[PDB]
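Q: Dumping the structure here so I can ask a few things about it.
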Amino acid sequence: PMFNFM
Amino acid sequence: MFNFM
Amino acid sequence: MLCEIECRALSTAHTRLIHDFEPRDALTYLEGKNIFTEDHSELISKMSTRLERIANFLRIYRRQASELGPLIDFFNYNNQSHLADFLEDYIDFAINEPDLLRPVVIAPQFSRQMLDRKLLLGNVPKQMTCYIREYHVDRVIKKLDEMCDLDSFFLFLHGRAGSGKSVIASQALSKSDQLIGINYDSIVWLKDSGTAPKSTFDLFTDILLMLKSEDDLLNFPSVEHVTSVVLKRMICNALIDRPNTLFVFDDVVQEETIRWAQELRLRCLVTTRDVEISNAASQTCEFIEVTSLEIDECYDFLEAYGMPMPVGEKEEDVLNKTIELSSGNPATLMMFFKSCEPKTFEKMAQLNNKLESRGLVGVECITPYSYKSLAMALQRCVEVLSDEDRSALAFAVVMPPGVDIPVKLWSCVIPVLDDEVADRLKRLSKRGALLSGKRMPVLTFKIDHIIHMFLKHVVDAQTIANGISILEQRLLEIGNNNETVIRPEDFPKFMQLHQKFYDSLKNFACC
Amino acid sequence: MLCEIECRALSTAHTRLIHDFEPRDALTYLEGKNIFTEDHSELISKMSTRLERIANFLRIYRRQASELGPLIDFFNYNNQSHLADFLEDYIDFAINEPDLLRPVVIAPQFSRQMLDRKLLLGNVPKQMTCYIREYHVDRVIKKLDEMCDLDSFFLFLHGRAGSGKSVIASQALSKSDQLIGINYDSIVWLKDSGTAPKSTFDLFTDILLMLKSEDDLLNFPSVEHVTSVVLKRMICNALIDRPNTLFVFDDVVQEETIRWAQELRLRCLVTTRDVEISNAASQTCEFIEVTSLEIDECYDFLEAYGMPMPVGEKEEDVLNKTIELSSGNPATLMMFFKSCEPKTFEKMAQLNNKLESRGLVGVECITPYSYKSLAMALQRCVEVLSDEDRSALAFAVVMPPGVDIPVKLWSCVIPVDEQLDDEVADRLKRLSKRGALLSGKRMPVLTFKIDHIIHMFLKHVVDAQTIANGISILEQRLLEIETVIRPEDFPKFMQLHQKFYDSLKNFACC
Ligand SMILES: Nc1ncnc2c1ncn2[C@@H]1O[C@H](COP(=O)(O)OP(=O)(O)OP(=O)(O)O)[C@@H](O)[C@H]1O
Ligand SMILES: Nc1ncnc2c1ncn2[C@@H]1O[C@H](COP(=O)(O)OP(=O)(O)OP(=O)(O)O)[C@@H](O)[C@H]1O
Ligand SMILES: [Mg+2]
Ligand SMILES: [Mg+2]
C-alpha cells in the first residue's frame, strides 16, 4: 500500500 | 529474441 | 496606398471634411493629374448625398496614388484653404519630425481598457493585493519587458506546490500598464493541469477558441475531432489576426504542452512545479524560481491581513514554529490564518500542536487555493515521479527535517559508487521542489518540513519503521569499518544526535 | 490555365494586390476579353470584404484566362499602373532574361519578418541556435538553391537516428532569405512517421489541407472517406494556387510516401533514416548524409552549451570516452549534457560508467528530441527490418565495437539459409543502408564495423541467451587449420579483443 492513492 | 523490440 | 500617418491624416480630419467639401471639385483634377479614372469619376459624381461622395473620395483615392499630394495642392486652389494648411502642417510634423508619439497614452482610462477589459477577456485572475512579493513580481515584469521585442520565448516561473507562482503572474500582469497595451497587444491566460495524453490537445483547442472573435463562437464546430496538424495550422491561422500576444500557461504538467507552445512559435509565461519540462524547449529558455517565503516576508504576510506580532520569547518562537513548519509556504500560511479563529497566539500554538500529531490534515481549510490542503496538491507532484524516484521520496521520511546531511548518509536508506543517490535526489528537488541542494562545503541535500508531514501521514506506516531500522543498520555498518557546520565524517556513526525527532517518528510507526 | 511562373508573379505581388486593387474595377474590363462567366462575376462582385473578392479573383483568374494578358492591360488603365508595371517586369525578366529574375525582380522585397511568417504557416519547426552544423546546413542550402528551376525533385537528407537531420532542415530553411521568397514561394513541412498503410494517405490529407485557404478550412468534408485518385486530383487542383511550394517530409519510413510525392510531381526535401525508400522514385534523386559528429565537432557542440573544457589528460580522455560512447551522436550527446546536473567533468565520467553498466537507459532524459533515449528510436529501425536482417542485427552484439573486421569473421555469428559466404555482406549492407546501424568500408579488404551507440543499443535489447550463443557459436569456427585490421594469418585468435569479450561474458552470467 506504499503511499495512499497514490 | 529482441527484448520486445 | 497610404501609410498610418497619411491615413490618420485623411481619417482624423473628418469633423472637417464633411462641413466644407464637395468631391466633384477635385474629380477632374484627379482625373487629370493622373491618379483617377472615369469609372471612378462616375463613381464619385452621380451620388445623392455629399457624405456619399466624401466617403467615396476617402476610399477610392486610397489606391491609385503614391502619396498624399493632389489633395493638398487641390484644397489650396479651391478657396477651402482651411483643410489644406491643416493637412500640410500635419505632413510637416510627419516628415520633418523624426519624433512624434511612441506607443504609450494619449486618451485616459487605460485602467478600464486594460485592467478590466484586456485582463478580463484574456481570463487573467484577480491579482493579489493585501500582500505582494515585490522582488519576484518585479523580476517578472522586468523579464517580460526584455522580451516584447522577441519572436517566441519561454519564461518559467517555477516553484513548489502552494508556492505562489500563479498569483505572482496575476499581480505582475495587473500591476503595470506596459505588459498589456504597450509591450504586448493582448493576453491569453489558460490553466493546463493535464495528465492524460488528451489534456495537451484539448488545451490548445481552448486557446484557438480563446483567440476567435465573438462572431463564430456560435459557429463553434464539433472540433474535438480534427487532426493535430490542422488545429496547429488553425491556431497559427487565427494567430495572423494576433500580433504581440502574451500566453500565460498557468500550472503546466506535460512536457507536451511545452512542445506545442514551441511548434507554434508562441510567447509564454509558464507557471509550473516541475522544471525539467523545459529541456523539451530548445531555446532562450529563461527561468525564475519562486523560493520559500523567507522568515521575514512571512511576518509581512501575517501583518498584512491583520495578524498581531509577537512579544514574549515563547511567542516569537511560536511564530518561528509556524514558519519553520510551513517551510516558507504561501498557501499553508494562508490555510493557517483562515483556521486561526480567535486570532490569539494561544490558538495559533494550538494549531502548532495539531500540525505535528495529525499532519497537513490538521490545518486544511477553504482557501483562495484550488486544494483543501497542500497535501492534495503534492500528491500529484508525487504521482508524476519516475517509479524509483517515487521510492527515494517515500523513504526520505526517516531523515531529519531542516537538516543537512551528506550523500553517503542518504545512501543508507535510498534504493538501487553511490552517487546515483544524488541524481535521484536532484530529480526529486527539480520536480516539485521536494528536497534542497547545497553544493559545498560537501555535496549534501536536505528535506524541508511541509514536505515532511506530507510524507509522515502518507507513506506506508510500516515503511517509516523500516527506514528507521535500515538506517540504524547501515549506520552501525559505518561503525565497523574502524548550526553553520556540516556533520563530520568522524561522526556519521551516530545519528543519535537527532535522537529527539528520531524518537518521535519511531513512536509513530511502531505504536 | 496559367502556370507556375505567372502565378508566382501573381503570388510574389500579393502585398501589393492587397494594398491597392479592387476586383469590381477589373470585372468590367474583363467580361470583355473573355476570361470570365456570369457566375464568376457573380461570385466576385458581391462580397462583403475586399480580400474575398481578391482571393477569388486570383483563384478564378489562375484557372480561367488563356494567358496573363488582360491583367497587365488592366492595372495600366485603372491608374494602378504601379502594378501592371511590376508584373510585366517579372514576365520580361522571366521569358527573355532568366536567371536575372532571382537577383532583380524577386529579392528586393525580402524581409527577415516575412520569413518567420512563411515558416510558421508552413510548419517549419523553430531552427536551432547554440550550434549550427556548418558544412551540412550549408551544402544543403546549396543543393536546394541548385534545383528551384526544376519542375520536380527529391532531396534525401538521410542519417542515423538522433543524427541531427531534422534540425538541419530547420536551420537550412531559417538561414537564407533566398530559399523562401527567392527560390521557392511557400513551404509545407509535414512530419510522416508512417508505418500503417493508412499513414501515407492520412499524410497527404494533411498536405491537401496545408495548401488550403482559411476559408474552405471551415468547409472540410468527410475526406477521410474519399478515393486515392481524388485526394490526388484534389491536390494537383488545389496546387495551382500554390506555385513553387517546397515540401519537407520530416521522417519518411514508408516507401509509399516517396511514390505519392512522385505521382504528384511534387518538390521534396525528405528526412529519413532508411535510404532505400529512394528506389521508389524514377528521377533527379540527390542524397545528403548527416554523419556522426567528428571528434572535433563534438568539442564545438559542448563548448556551445556552457560546458567547461579539460586540462588534465584524463579529462580530455573523459571526453574521448563520451565521444567514443555516443559514437558521434547529437541526440545522445544532448541527453548526456542534459543529465550532467552539477556540471562537473566528474559527474560526466560518472555518466560514462552508468552508460557501460546500464546501456542507453543510464542517460535517457527530456530533450528537444521527440524520443526519451536513442533506444526508443532504434526500436523502429529494427521493427521495420526484413525478418533475416532482423536476425543479423540481433547478433552483431557479440562483436567488437569501434573495430574493423572482415566478412568471413562475420559469416561466423551471422545466419543464412555451400562455400562462398557473400550473403553476409549483402545483409550488412542492407543493414547499414537501413538506419545506418553498422558501417561498410570497401578496401583493403571488405570489412564492416559496429559503432558504440548501435552496440549498447543491442547489449541491453537482445535476448540474454543470444549473447552467450553468439560468443560460443563464434568460438567454434574459431580454430580451423591500432590503424591495422587483423590479418588472415592471425584470425584464429580473436583473443586480441578479449577485453570487450570478457565484459560481455560477465554480462551473460548476469
Ligand atoms: N502575494 C501572494 N503570494 C503568494 N501566495 C499568496 C499571496 N497572497 C495570498 N496567497 C495565498 O496562498 C495561496 C497559494 O498560492 P497560489 O495560488 O499562488 O500557488 P500556485 O503557484 O498557483 O501553486 P500550484 O503550482 O500548486 O498551483 C493562494 O491561493 C492564497 O491562498
Ligand atoms: N545542430 C544542433 N544544435 C543543437 N542541438 C542539436 C543539433 N543537432 C541535434 N541536436 C540535439 O539532438 C537531437 C536530435 O536531433 P534531430 O532531432 O535532428 O534528429 P534526426 O536526425 O531528425 O533523427 P530522427 O530521424 O530520429 O528524427 C535534437 O532534437 C537536439 O536535442
Ligand atoms: Mg498554479
Ligand atoms: Mg526528427
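Numbers in chain C track Swiss-Prot; the residues on display, in order, are 1-416, 426-491, 521-549.
Recorded method is X-ray crystallography, 3.2 Å.
Cβ from N, Cα, C; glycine included.
Residues annotated as ATP binding site in Swiss-Prot, with experimental evidence given as evidence: C:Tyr131, C:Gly162, C:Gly164, C:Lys165, C:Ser166, C:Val167, C:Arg273, C:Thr367, C:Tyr369. Annotated Mg(2+) binding site per Swiss-Prot: C:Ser166, in sequence order, evidence recorded as experimental evidence. The domain 'CARD' annotation in Swiss-Prot covers C:1-91. For C:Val230 to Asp, Swiss-Prot lists a mutagenesis experiment annotated as follows: Loss of dimerization without affecting interaction with ced-9, loss of ced-3 activation and severe reduction in the number of cell corpses in embryos in a ced-1 mutant background; when associated with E-233 and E-234. Under mutagenesis, Swiss-Prot gives C:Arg233 to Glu with this note: Severe reduction in the number of cell corpses in embryos in a ced-1 mutant background. Loss of dimerization without affecting interaction with ced-9, loss of ced-3 activation and severe reduction in the number of cell corpses in embryos in a ced-1 mutant background; when associated with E-230 and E-234. Experimental mutagenesis at this site is recorded by Swiss-Prot as C:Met234 to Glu, annotated: Loss of dimerization without affecting interaction with ced-9, loss of ced-3 activation and severe reduction in the number of cell corpses in embryos in a ced-1 mutant background; when associated with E-230 and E-233. In Swiss-Prot, a mutagenesis experiment is listed as C:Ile258 to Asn, annotated with the note In n1948; no effect on the interaction with mac-1. One mutagenesis experiment named in Swiss-Prot is C:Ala394 to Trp, and its note says Reduced interaction with ced-3.
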Q: Filtering C:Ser166, C:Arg233, C:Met234, C:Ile258, C:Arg273, C:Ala394 (recorded positions) by proximity to ligand 3: which pass a Cβ cutoff of under 6 Å to any of its atoms?
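A: Only C:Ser166 meet the Cβ criterion.
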Q: For ligand 1, pick out the recorded positions C:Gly164, C:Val230, C:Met234, C:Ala394 that have a CB under 6 angstroms away from one of its atoms.
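A: From C:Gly164, C:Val230, C:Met234, C:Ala394, counting a Cβ under 6 Å from ligand 1 as near, the near ones are C:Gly164.
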Q: List which of the mutagenesis positions C:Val230, C:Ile258, C:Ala394 have their Cα within 10 Å of the Cα of C:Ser166 (ATP binding site), in sequence order.
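A: Those close enough: none at all.
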Q: May I ask you to pick out the recorded positions among C:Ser166, C:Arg233, C:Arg273, C:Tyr369, C:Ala394 with a CB closer than 8 angstroms to chain D's CB atoms, ordered by sequence, or 'none' if no residue qualifies?
A: C:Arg233
Q: Fill in the CA-CA distance, C:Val230 (mutagenesis position) to C:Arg273 (ATP binding site), as an integer in Å.
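A: On Cα coordinates alone, these residues lie 30 Å apart.
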Q: Taking only the Cα atoms, work out how far C:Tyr369 (ATP binding site) lies from C:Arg233 (mutagenesis position), in Å, as a whole number.
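A: Pair distance, Cα basis, whole Å: 36 Å.
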Q: In the structure shown, with every protein chain counted, which of the mutagenesis positions C:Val230, C:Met234, C:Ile258, C:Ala394 has the densest set of Cβ atoms within 10 angstroms of its Cβ?
A: C:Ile258
Q: Looking at the mutagenesis positions C:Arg233, C:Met234, C:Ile258, C:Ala394, which has the shortest Cα distance to C:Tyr131 (ATP binding site)?
A: C:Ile258
Q: With ATP as the bound species and C:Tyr131, C:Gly162, C:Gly164, C:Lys165, C:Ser166, C:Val167, C:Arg273, C:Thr367, C:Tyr369 as its recorded binding residues, calculate the greatest Cα-Cα distance and give it in Å as a whole number.
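A: 22 Å is the greatest Cα spacing among the residues binding ATP.
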Q: Going by C-alpha distance, which of the recorded positions C:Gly164, C:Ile258, C:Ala394 is nearest to C:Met234 (mutagenesis position)?
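A: Its closest listed neighbour, by Cα, is C:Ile258.
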Q: With an 8 Å cut-off on Cβ-Cβ distance and a minimum sequence separation of at least 6, pull the same-chain contacts of C:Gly164 (ATP binding site), or say none.
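A: Result: C:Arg133, C:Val290, C:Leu293, C:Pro330, C:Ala331.
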Q: Is any of the recorded positions C:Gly164, C:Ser166, C:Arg233, C:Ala394 near chain A, in the sense of a CB under 8 A from one of its CBs, and if so which?
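A: Answer, by Cβ distance to chain A: C:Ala394.
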Q: DSSP on C:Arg273 (ATP binding site), three-state: which is it?
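A: For C:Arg273 (ATP binding site) - judged by DSSP and reduced to three states - the answer is coil.
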Q: In the domain 'CARD' (C:1-91), how many residues does DSSP call helix, how many strand, and how many coil?
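A: Summed over the domain 'CARD' (C:1-91), the classes give 46 helix, 0 strand, 45 coil.
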